[PDB]
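Following: one structure in structure tokens, then a few remarks.
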Amino acid sequence: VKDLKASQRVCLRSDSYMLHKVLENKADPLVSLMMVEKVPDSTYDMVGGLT
Amino acid sequence: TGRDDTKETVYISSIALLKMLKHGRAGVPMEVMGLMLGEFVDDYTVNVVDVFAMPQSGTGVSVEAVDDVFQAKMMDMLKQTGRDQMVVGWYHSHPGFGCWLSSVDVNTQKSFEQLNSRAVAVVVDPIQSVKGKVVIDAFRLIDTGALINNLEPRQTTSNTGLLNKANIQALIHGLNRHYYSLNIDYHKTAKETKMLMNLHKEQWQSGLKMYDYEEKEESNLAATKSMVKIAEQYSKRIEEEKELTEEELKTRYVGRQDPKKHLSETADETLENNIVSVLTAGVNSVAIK
Amino acid sequence: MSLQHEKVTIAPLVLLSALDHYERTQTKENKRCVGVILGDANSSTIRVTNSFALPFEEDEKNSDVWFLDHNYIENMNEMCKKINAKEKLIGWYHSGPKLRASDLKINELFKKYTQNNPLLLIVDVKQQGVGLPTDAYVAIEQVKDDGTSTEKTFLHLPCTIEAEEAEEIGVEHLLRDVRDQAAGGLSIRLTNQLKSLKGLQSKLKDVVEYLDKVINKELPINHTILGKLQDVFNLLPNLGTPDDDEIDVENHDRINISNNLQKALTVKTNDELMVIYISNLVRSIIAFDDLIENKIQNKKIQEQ
Amino acid sequence: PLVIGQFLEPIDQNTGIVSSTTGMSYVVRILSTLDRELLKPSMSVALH
């Protein structure tokens, strides 16, 4: 319970809802928003002219 | 004491399994019942040779929902054919939940226990069954004396002493409360094995028929073309391979569901079919004329 | 009655029940357990769902003597309507081992109880044929081939056997063999080609023999057999035709592709070799490094 | 039979998070030799 903290997602098992594993992944539309847009491959050199 | 309070390992035939299952599933959702006819010997063996179903009820299985006039009528037939055997327990299907027992079914259980000292209850849940064997267990009453004076686990001794769970959650709950479960076994004589299996008359026709050739030009054409797309990616995987970690190899060049494993698999499986096809074709032409 | 009946599928519950009944009435030595067959009919596919024994005797001295219980059928039909709604009398089984001409006479009486034409379903209790033991028949009437005598005789209906998905799971896993109803790898498919050809060989022999015994013994002529077997000769392939030449172009195409598939698998196993050859150099260096590194450790202990 | 969900996000790469039309939300195990590259975009999925 020390390896747990309040407002930490946690996975459960069967219909007992016994704790299984800890979820350190948190699925949100905030995230999907960034996921379409990816990490961009515009570089500084292309904006070269003004440094 | 006067007893050994031990549960049998239950031998269910070929003849009984299919009857139990067919009636449970056609009849589900709706709890249904019927008796089990068998032979008792030893104290560790109980045979479920045959079974017969007893009519539907929507009030579930009760002692006040069974048809005894029907049971009597069947036993009258059973005597005229000369197949009479003693009742060895009873079977029922729950309609949608795992093997466990409700209170109402303990009341039904209790009176078979009185009639025949040792008797079993085989419970078939045919819609959590998918191997014809899973979510089917036998159960048997535990006495109230057995819990308080520790004469419950005399059935863990003088048997295999193993219990194989199909539902971990469901069995364990009634394992102390109101039943002890012991594992189920299957049997047949060799006459039965051969019958159950069958030998097909179309097994010999499909051997000696070479399929249409339109579907074969397509087969070779499609397969050889598809292996070009993944042949190329097999090079890119192994550009480096001297890098550590197996997951790592698959993350750099996108070797997820590996192109080595897939491409090989495709090579073995079209190869198996083409050898068999040239075999069948050459057999038919040389054989027939 | 019924004019829809092409095939009878049989579940393996029915085949086993009949088998049990023979051995639980104590009727053996070519005596007869006869029972009623239960399930849906009045369909192209007849499906037999269940079966139960009927009281039955026979005396092989005179086969115009047998015992069939008239009380028992009614009582069983009433009970059987309750368990499933599928179940109604759609014939009677015979326990074989052959089709006796004594089986017509029984079938004649049996028509009255039934709501269709009764079926004569032979289930053999000792296993036979490269094909199934189980062969189905329906009573029909027709003119002979001598153009004289309209005789009620028995029309073979072919069989393949089927079971619902309810029953089938329990069949597949109870079985603890290779199975002739499923198959594994290439190795099992070589087996299948030998077995399938062996069935042809045996079956051809029966046809020749039948032709012999017609012209020797002088059993009566059948234009049903002789007529069907007339077709076989025109269907027959021959050699030296343009058609066989088209087979050979296809045989080159299929073996060539099997050559390229084989070459591919040479590069695959040539890969595994490499991985091991890399694995061998890394393992041999680190294995030895450890020993050297341990000598120094031991050396600290010795010194003081 | 299958029952149709909508695939949300991978939480691992062998275990995922889905939603159903059943009215619930689950954690499910992803079976092997199937594409893990087409679970990145949220798309309809089928659960047993």
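The numbers used for chain B are those of Swiss-Prot, and the residues that appear cover 18-306, in sequence.
Here the Cβ of each residue, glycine as well, is placed from N, Cα and C on the backbone.
Residues or ranges marked as Zn(2+) binding site by Swiss-Prot on the basis of sequence analysis: B:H109, B:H111, B:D122. Annotation comment: Swiss-Prot describes B:27-162 as domain 'MPN'. Quoted from Swiss-Prot, the note attached to the mutagenesis of B:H109 to A states: Stabilizes ubiquitin pathway substrates; when associated wirh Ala-111. Experimental mutagenesis is annotated in Swiss-Prot for B:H111 to A, with the remark: Stabilizes ubiquitin pathway substrates; when associated wirh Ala-109. Looking at Swiss-Prot, the entry for natural variant B:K208 to Q says: In strain: NRRL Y-53. For B:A239 to T, Swiss-Prot lists a natural variant annotated as follows: In strain: NRRL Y-53. Quoted from Swiss-Prot, the note on natural variant B:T262 to S is: In strain: NRRL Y-53.
For the domain 'MPN' (B:27-162), DSSP puts the residue distribution at 42 helix, 42 strand, 52 coil. A distance of 47 Å separates the Cα atom of B:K208 (variant position) from that of B:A239 (variant position). Less than 8 angstroms from a Cβ of chain C: among the recorded positions B:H111, B:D122, B:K208, B:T262, that describes B:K208. If you take the Cα of B:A239 (variant position) and the Cα of B:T262 (variant position), they are about 35 angstrom apart, rounded to a whole number. Report note: the Zn(2+) site is defined by B:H109, B:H111, B:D122, and the residues of the same chain whose CB lies within 8 Å of the CB centroid of those residues, excluding them, are B:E48, B:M50, B:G77, B:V78, B:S110, B:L118, B:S119, B:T125, B:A138, B:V140.
Put plainly, the recorded positions B:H109, B:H111, B:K208 were compared by Cβ crowding within 10 Å, and the winner is B:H111. Packing around B:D122 (Zn(2+) binding site) is summarised by its Cβ count: 22 other Cβ atoms lie within 10 angstroms of its Cβ, all protein chains included. Here the Cβ of B:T262 (variant position) has 8 other Cβ atoms within 10 Å, regardless of which shown protein chain they belong to. B:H109 (mutagenesis position) sits 9 Å from B:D122 (Zn(2+) binding site), taking the CA atoms of both as reference points.
Across the structure, B:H111 (mutagenesis position) and B:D122 (Zn(2+) binding site) are spaced 10 Å apart at their Cα atoms. If you measure from the Cα atom of B:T262 (variant position) to that of B:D122 (Zn(2+) binding site), you get 56 Å.
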